[PDB]
Amino acid sequence: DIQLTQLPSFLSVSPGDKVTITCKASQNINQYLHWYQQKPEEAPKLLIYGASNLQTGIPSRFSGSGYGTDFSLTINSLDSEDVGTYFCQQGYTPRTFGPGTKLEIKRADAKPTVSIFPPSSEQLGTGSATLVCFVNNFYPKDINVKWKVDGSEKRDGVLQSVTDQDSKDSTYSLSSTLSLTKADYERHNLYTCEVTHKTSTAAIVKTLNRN
Amino acid sequence: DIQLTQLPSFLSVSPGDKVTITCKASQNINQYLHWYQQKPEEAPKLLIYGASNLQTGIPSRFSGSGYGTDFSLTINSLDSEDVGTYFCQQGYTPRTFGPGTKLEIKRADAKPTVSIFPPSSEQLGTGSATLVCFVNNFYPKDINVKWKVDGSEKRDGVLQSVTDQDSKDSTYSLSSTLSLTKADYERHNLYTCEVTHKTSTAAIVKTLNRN
Amino acid sequence: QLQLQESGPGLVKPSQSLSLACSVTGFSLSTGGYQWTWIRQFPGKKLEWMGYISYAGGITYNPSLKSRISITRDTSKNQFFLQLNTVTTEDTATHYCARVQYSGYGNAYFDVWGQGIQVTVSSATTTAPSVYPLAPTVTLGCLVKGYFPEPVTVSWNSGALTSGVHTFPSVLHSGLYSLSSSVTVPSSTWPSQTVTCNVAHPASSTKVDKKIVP
Amino acid sequence: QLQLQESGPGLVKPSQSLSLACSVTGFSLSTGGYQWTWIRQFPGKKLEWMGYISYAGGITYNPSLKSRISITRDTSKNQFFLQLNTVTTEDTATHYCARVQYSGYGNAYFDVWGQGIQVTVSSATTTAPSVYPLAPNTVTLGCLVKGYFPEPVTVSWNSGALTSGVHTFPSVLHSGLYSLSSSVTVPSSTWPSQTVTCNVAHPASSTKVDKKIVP
Amino acid sequence: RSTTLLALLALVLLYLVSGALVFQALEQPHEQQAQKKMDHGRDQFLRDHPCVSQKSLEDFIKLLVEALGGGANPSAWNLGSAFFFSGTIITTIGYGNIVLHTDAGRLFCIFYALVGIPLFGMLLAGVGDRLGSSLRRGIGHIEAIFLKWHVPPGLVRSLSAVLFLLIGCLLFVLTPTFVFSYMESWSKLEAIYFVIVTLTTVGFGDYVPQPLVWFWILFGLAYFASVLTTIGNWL
Amino acid sequence: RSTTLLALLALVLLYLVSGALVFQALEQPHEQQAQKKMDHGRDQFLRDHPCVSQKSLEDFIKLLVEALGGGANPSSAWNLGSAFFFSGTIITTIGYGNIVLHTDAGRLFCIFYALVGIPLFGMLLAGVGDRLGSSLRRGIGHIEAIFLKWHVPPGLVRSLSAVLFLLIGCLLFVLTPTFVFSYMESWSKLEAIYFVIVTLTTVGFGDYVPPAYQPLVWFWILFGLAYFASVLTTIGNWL
Ligand SMILES: [K+]
Ligand SMILES: [K+]
Ligand SMILES: [K+]
Ligand SMILES: [K+]
Ligand SMILES: [K+]
Ligand SMILES: [K+]
């Protein structure tokens, strides 16, 4: 098994800029190394074959080089679409891949868009009550969300995930939820989705009048 | 087709002697020519492969050479067993053979051994009557045999064949037959097998008293 | 054009055999110079090449993973097939079907890839999601709650509404998954224009629509 | 050890398909580096290589004789097979089964050969021979094989015990039948104390007759 | 000056050494590269084709080596290649891209060289005088602008000497590198490496390349004849 | 001289042509022979293996030629002793291409190394061609006394000594090495000669390349070249 170490692990770069990634091989690979770009919720694409040869139908701003153990892939002029994790893989059996190299694209900070939702009637039917809060299209990644029942912080049955940097507009999104029993929902009144981000100075808040 | 002509067509040589045959090719064959010896009533044997390489288990007195168009096979010290027709064949498709090259082995003249036979009782049963005459183991090849009914030459329903030069003792043999009706057999008395050869001065004669 | 599309069961039980299949269109299995392969991506997005079969039907395997795999093919249907025996929770991954090409004989690079199929290795049962609407330019959503295993897929008017949708990563609550999606449209457009999230969970054969109503 | 032995019908009628088979013993059809072939020898002893098949099952043909041949094989039985369609009197010859080897890839030389099988192409019927004995320093005897079609017959004296001093003569054609004879010679003491029997075989009419020699 | 020449030899010998240590350090790590490629490729082909046997394929290779040694290419001695070859001899570049197999050819090759080279050496010396007096009268026009802009006529001989090169360089090095890089689909680095290897008349033949190239050689060589001698002085 | 130079070019162009026709006439038929072998072998292999496809096999070949050219083998090439020799081939502008630079680094360094190295060598050879000049001048000088005494005019001795400058140098620098290599590397005399001359004219196809025998060659080159520097210039006049 030939081990492919790929550095750097993470990085973020502004569009228009030039970027260069390393793949380092444990044995001498003799220029038999290939480079792939994987975007989220997709299989990899072939960028570069045979270390330096550019795959047809992929723009010239991509170019690779190296020989033996140490190779490097260079992107000349980052578009927003160049987001993804990158891999190197070697030709000899067994064919091994790189561990991955994630490329964030920096941009002008963007303000989130909070919209809060009640539990559906249908849900309430079942005897459960889950409230949802979408914080969409912001930058940078770093952000905090808090729930508040009757002006009092809540962290019990809170769960969130966050999307990967969108290809088009290099923004992120979050979805925090609040899961309750129908009974514990009905007990309290006012439900609050409180969002701390770099863009606004005070926390962006939407509220739900249950009554 | 690539044409292989081979010279000479016929020859005879004494044992102990050295002998050399030609194969001539119509195109340049670049050392892809092989040599075979066929004895009578046998399939060919491989002597030489790749123009010059001697096949395993065949004595070193055989040796071949050539390149391109013109090749040659040489036998040192002919043994009596080296009798046969020889062929060359080429490697390229379609694979073609030589026309053949017959090698007779000369020897001291030898005296034939005539023995004459009647028609069997069983044959006579069928209503036919054929008489047989074996002239075995003589040299040279050249010889004449005649049938005689009651001291009068007969050449109607005479048929003979002759064997090829025996491998062991390089002699020939003949078998002349005389085919008659039962009726025409019974009509005449005395049947005579008259043989003219170089060895004896007068003709060697065996006779059949039918009565 | 050349297309590859994976197939088979989304869930496999430990100490069983995983079996998948790939369907090639616009190209021949048995055409000289291109081979065919199965590659998997673990949770944590680390790729392992498993195996590899020629146009002529010759096989090469990752020795790490030998003695459990068998790759086969069917030239007539124009497909090929992966098996993997004595599966464990380790082997949980997203299996990918791909074509192979050479940069000089031996140098294997995968040029055209498949959709991807998520295979899970677990004892627990498939569970259908409960889907619930979300009503408060306007934003709406669907909550897909309590489904196993991965994934589901959500579409808004069956891919008529693409822009301003945000389908969120699954989250695990104690042996079920949940996620949601977040369509955004002009606040004029709704409710004059119908908006319906078409949800699909294949492992329980559940495919539910939900419209959004005040 | 490696042996090749041909098989099939001795006679074929014009505008039919000739079909033969070769049986390999002591070696495998599918072994890497050795191919297999069919070669024929005309009356007048001129050899034409017909076709040729690989260990892997790939085929090469004499273009002169294409569009009538098909060579096939059966790896399990360890044989291979020649066909030739729309046969004529031309195609009368002695067909030979042989193994092929290379001196560098392509350069084909046939190292190990078969017994040989005579195939004849004619409209007329097979005819069994009549066999008849021949008795009159050392004695000579014979067998007359008379009136057989087609070629050949084969004669042996005490089934290959008595080899030296036998002379089996070329066939002779009398108006659409063959005939030949053989000529065993032994010490004149030996006979008649030691039995002497010519074992004759004509395969195309399934005739296989012994004859002892009696005064 | 027989003491100074022994001093040079020792410098050359230390230079060769100091070279070989650099080459070794760069290359030795990729000695076994070539054999790893083959060995791996062979095995894949066997794995990829089960109807092929080892001892069958092993023969086929032996043919290739023999045929490549014989001088086939999976026509190399047509007219158009032959000319080019003939050219490589007199120019003393000798790529060895193609090689004389026959003895006849070797023998003739000897006499052809002995005559041809000096015949070429004359022509190049002639072109290096006329291309010498061509660039002198060319940059001779731009010498008038140099003198006017606060430059004496002793300093203009160094500025025009630079521009003799930088212009010739542009035409005869920079330009071709793009051309070949494009044409024969090499890297710029490779193009350069090839360009310079060709013009120094070393001609490894690691790299080789329609009539415009044959011309380019002649004038470029003339150009580089001078570039070497200038370095000889410079040192 | 601009009419005379066009006259030369036309001569050169007719020479190149007249050459190429001779080379072609000598080689093409044997190349063609060689290529018939291959072409036939390839086809049989395809026919013999039906599971193999032409466009598959065609690639495999491309590998082998590349690998065999790279120096694989169906004793290290960049040891110190070979590297030196290689380094040598550069400055001498012989450039066998016996081995090849894989890395870019090496190609790049190769550039600068040549530009410096060659003229440094060109100087040394010019120096050796002066001292070897004054060596052979003083060499014959003692035996010149015996030449003039045996009924030879002073116009004729300048041609006899000019011949012997060569025939002696020739003997040392051509005739002798040919035996040496023919023996050592087990070449034919013809091959030795062919190699010898190819080497000394600084053409260096690299069709042919090679304990006392190891360093002796490096020396032999330097002095031989000096010798042949003069042999070429004499032909330049002769023309
Ligand atoms: K040179
Ligand atoms: K020079
Ligand atoms: K050279
Ligand atoms: K070379
Ligand atoms: K050179
Ligand atoms: K060279």
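Residue numbering for chain F follows Swiss-Prot; the residues present correspond to positions 2-75, 86-221, 230-258, in that order.
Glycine residues also receive a Cβ, built from the backbone N, Cα and C atoms like all the rest.
In the structure as shown, the Cβ atom of F:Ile105 (K(+) 1 binding site) sits within 10 Å of 26 other Cβ atoms. Positions annotated as K(+) 1 binding site by Swiss-Prot, on the basis of similarity to another entry: F:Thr104, F:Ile105, F:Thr213, F:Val214.
Packing around F:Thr104 (K(+) 1 binding site) is summarised by its Cβ count: 22 other Cβ atoms lie within 10 angstroms of its Cβ, all protein chains included. Under the three-state DSSP scheme, F:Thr104 (K(+) 1 binding site) falls in the coil class. Look at Swiss-Prot and you will find F:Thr104, F:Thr213 tagged as K(+) 4 binding site, backed by similarity to another entry.
Sequence-distant contacts of F:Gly106 (mutagenesis position), defined as residues of its own chain at least six apart whose C-beta falls under 8 angstroms from its C-beta, comprise F:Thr100, F:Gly215, F:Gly217. Here Swiss-Prot flags F:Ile105, F:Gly106, F:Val214, F:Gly215 as K(+) 2 binding site, drawing on similarity to another entry.
Summarising the annotation, Swiss-Prot assigns K(+) 3 binding site to F:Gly106, F:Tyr107, F:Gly215, F:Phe216 and lists similarity to another entry as the type of evidence. All protein chains considered, the CB of F:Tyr107 (K(+) 3 binding site) has 25 other CB atoms within 10 Å.
Under the heading of mutagenesis, Swiss-Prot lists F:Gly106 to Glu and annotates it as follows: Decreased channel conductance. Acts as a dominant negative when it assembles with the wild-type subunit. Inactivates KCNK2, KCNK10, and KCNK4 currents by 49%, 32% and 57% respectively. Has weak inhibitory effect on KCNK13, KCNK1 and KCNK9 currents.
Rounded to the nearest whole angstrom, the C-alpha distance between F:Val214 (K(+) 1 binding site) and F:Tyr107 (K(+) 3 binding site) is 8. F:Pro75 and F:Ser86 flank a stretch of 10 residues with no modelled atoms, and their CA atoms are separated by 15 Å. Here F:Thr213 (K(+) 1 binding site) comes close to F:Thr103, F:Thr104, F:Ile105, F:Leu244: these same-chain residues lie at least six apart in sequence, with C-beta atoms under 8 angstroms from its C-beta. Shown in sequence order, F:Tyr107, F:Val209 are the residues of the chain, 6+ apart in sequence, with a C-beta less than 8 angstroms from the C-beta of F:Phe216 (K(+) 3 binding site). Checking the recorded positions F:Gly106, F:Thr213, F:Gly215 for a CB within less than 6 Å of any atom of ligand 3 leaves F:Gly106, F:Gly215, listed in sequence order. In three-state terms derived from DSSP, F:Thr213 (K(+) 1 binding site) belongs to neither a helical nor a strand segment and is classed as coil. Among the recorded positions F:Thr104, F:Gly106, F:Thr213, F:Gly215, the ones whose Cβ sits under 6 Å from an atom of ligand 1 are, in sequence order, F:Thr104, F:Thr213. Between F:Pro221 and F:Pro230, the deposited model skips 8 residues, and the Cα atoms of these two flanking residues are 13 Å apart. Screening the recorded positions F:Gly106, F:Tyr107, F:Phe216 for a C-beta under 6 A from any atom of ligand 5 leaves F:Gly106. Taking F:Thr104, F:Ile105, F:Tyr107, F:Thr213, F:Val214 as the candidate binding-site residues, the subset whose CB lies under 6 angstroms from any atom of ligand 6 consists of F:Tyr107.
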